[PDB]
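Colleague: Right, I'll just put the structure down here and ask away after.
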Amino acid sequence: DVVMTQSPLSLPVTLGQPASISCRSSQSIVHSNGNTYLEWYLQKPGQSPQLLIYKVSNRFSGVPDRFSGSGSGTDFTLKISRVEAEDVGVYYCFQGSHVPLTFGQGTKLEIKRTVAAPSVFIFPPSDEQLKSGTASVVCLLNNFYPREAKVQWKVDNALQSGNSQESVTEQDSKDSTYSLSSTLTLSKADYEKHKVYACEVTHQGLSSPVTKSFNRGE
Amino acid sequence: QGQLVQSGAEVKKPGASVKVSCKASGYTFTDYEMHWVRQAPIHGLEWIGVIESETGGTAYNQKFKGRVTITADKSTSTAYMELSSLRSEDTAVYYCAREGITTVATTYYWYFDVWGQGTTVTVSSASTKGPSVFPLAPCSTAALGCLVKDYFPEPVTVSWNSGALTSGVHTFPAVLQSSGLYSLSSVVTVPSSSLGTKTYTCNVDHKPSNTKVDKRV
Amino acid sequence: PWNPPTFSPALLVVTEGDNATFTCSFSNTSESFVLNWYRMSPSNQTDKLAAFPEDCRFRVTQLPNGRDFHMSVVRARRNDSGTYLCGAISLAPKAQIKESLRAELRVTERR
Ligand SMILES: *[C@@H]1O[C@H](CO[C@@H]2O[C@@H](C)[C@@H](O)[C@@H](O)[C@@H]2O)[C@@H](O[C@@H]2O[C@H](CO)[C@@H](O)[C@H](O)[C@H]2NC(C)=O)[C@H](O)[C@H]1NC(C)=O
Ligand SMILES: *[C@@H]1O[C@H](CO[C@@H]2O[C@@H](C)[C@@H](O)[C@@H](O)[C@@H]2O)[C@@H](O[C@@H]2O[C@H](CO)[C@@H](O)[C@H](O)[C@H]2NC(C)=O)[C@H](O)[C@H]1NC(C)=O
Ligand SMILES: *[C@@H]1O[C@H](CO)[C@@H](O)[C@H](O)[C@H]1NC(C)=O
């Protein structure tokens, strides 16, 4: 099967600047009729993919001027002359010259924004959940940028591992920030044998890591 | 152009089968082929197969050939897609997409100009269970929230003060826990001065289990 | 049209009772395809007679090479006379329908 590889996989770009995505095919994708059915699709957040570029360099109807494609052999490139806000999403290259038809793995285009330090909150386990035998501790990172952030849980200064899941929101359409929720899942047994619970947050917007804590009880 | 509308979400046990439809309108059905495409995080976008409505001819990706059947009813402009012997890894969004048939009267250089809205198929051994809603309160800006825990399947909808409170609300995507159940947190940022003035209530709606919970924080 | 199938002979005449065999040659490029045998009814309405793969008086037979096909009417009748053709339907990669030129079958009276 023809394998389609995209580069890069994450593309943050400032509003108004150019952007470029590379696509490489593991072999030639010339069709037996001589045509090269290389295509570029864009999947805006929460929507279906839509066709951008057909046959290597041809712009589909309704697609703005700033999009353009090019390539030769196994190397193809998608260029955006000026990145606009409505251009965020996942970009896929696609080949239709050989069966099976294959897509690239995707390139997420995000807006590069000025750095924003997160606001950190911590929530203790509730009365009502503790009566259910389980204990959940939530650490919230609100409205930060860039996406890369480290959250480490410490129970009585013991660094936890394996007992925490986390989820991040899509980049906000109005301020271009992310939000993250870390969830320390402990048995109520384990919860009631320790006292202090903290999450340490490392991020480019924080000159030094931030810690939010609470003592079980107080 | 035209339109493609697919059938609703589906949840099935491992080893079962699912059949999803795709209704076309706004264009001539027989002028086009109908493809089926899968999207899952472990898999990316992958092509399943294609049917030509007039002849009933089909072509399948060797990966799915043997456990997928694609059918089309030209009289009702509907294409179908039946996946048998479902595995947990078949959990994905399933799209249908048209492709212009090149003829001596018309030449099509592109593939997928119109797509359906997608159909969610979740394959799991878990059983339908409504969520346990718990408050998230701290021990000049305060944060409050709700922990929506141990529910199946997706989705739930969380609203604050019955839709009145939308500013500063963050509902995070659900994460599949080791128990095969989903967990989700929804938070909101309020001024600290309003902690004793206003009432802040979550509205958790879980249709598959017929569950509505109104939880105040 | 790109890589159409050919349908031969352009004019085939047989005596009523005999078998009539056409040759439709299709050199496929990538084998997700189906071949259909058609007869053109009053003022260009097409009737499907048989299809490869998959009335039993109309037989399609694939020959050893990957190109030639035999389309035979068994015991041709007087009203089998008409216009025939073969169409190739490539499903993937890149959907395309390509027809042959029309051929004529004439069925004459037996003495
Ligand atoms: C006319 O054809 C019939 C049926 O033949 C089929 O189609 C042919 C075009 C060819 O592809 C054959 O291989 C196919 O079988 C013939 O009927 C056969 O008659 C013989 C007589 O002994 C009999 O043994 C066979 O069983 C018959 N065929 C079948 C499928 O049962 C017929 O002989 C042909 N007419 C003449 C005179 O050529
Ligand atoms: C051109 O097509 C032939 C025939 O393919 C068969 O019939 C088609 C209608 C379709 O149903 C195919 O799936 C069938 O295989 C191809 O010949 C076969 O090619 C396959 C390649 O995987 C091979 O395994 C078989 O042994 C071949 N059998 C015969 C009888 O030829 C041929 O490969 C195709 N040519 C090109 C260039 O694609
Ligand atoms: C042709 O004639 C035959 C003779 O019985 C009969 O089937 C019918 O009248 C005609 N059929 C077709 C298909 O033309």
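The residue numbers of chain C are those assigned by Swiss-Prot, with the residues present covering 31-84, 92-148 sequentially.
So how was this one determined? The header says X-ray crystallography, 2.5 Å.
Even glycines carry a Cβ here, placed using N, Cα and C.
Sharing the feature lines straight out of Swiss-Prot:
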MUTAGEN   C:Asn49 to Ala  Decreased N-glycosylation without affecting binding to binding to nivolumab drug
MUTAGEN   C:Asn58 to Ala  Decreased N-glycosylation without affecting binding to binding to nivolumab drug
MUTAGEN   C:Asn74 to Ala  Decreased N-glycosylation without affecting binding to binding to nivolumab drug
Colleague: C:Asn58 (mutagenesis position) has how many other Cβ neighbours within 10 Å of its own Cβ?
Modeller: 15
Colleague: Can you tell which of the mutagenesis positions (C:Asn49, C:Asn74) has the fewest other C-beta atoms within 10 angstroms of its C-beta?
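Modeller: Counting other Cβ atoms within 10 Å of each of the mutagenesis positions C:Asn49, C:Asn74, the minimum falls on C:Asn74.
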Colleague: Distance between the Cα atoms of C:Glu84 and C:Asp92, in Å as an integer, please; the 7 residues between them are unmodelled.
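Modeller: Between the Cα atoms flanking the 7-residue gap there are 13 Å.
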Colleague: I need the CA-to-CA distance for C:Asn74 (mutagenesis position) versus C:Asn49 (mutagenesis position), whole Å please.
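Modeller: Pair distance, Cα basis, whole Å: 25 Å.
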Colleague: Of C:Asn49, C:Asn58, C:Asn74, the mutagenesis positions listed, which put a C-beta under 6 Å from ligand 2? Please answer none if none do.
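Modeller: Within range of ligand 2: C:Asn58.
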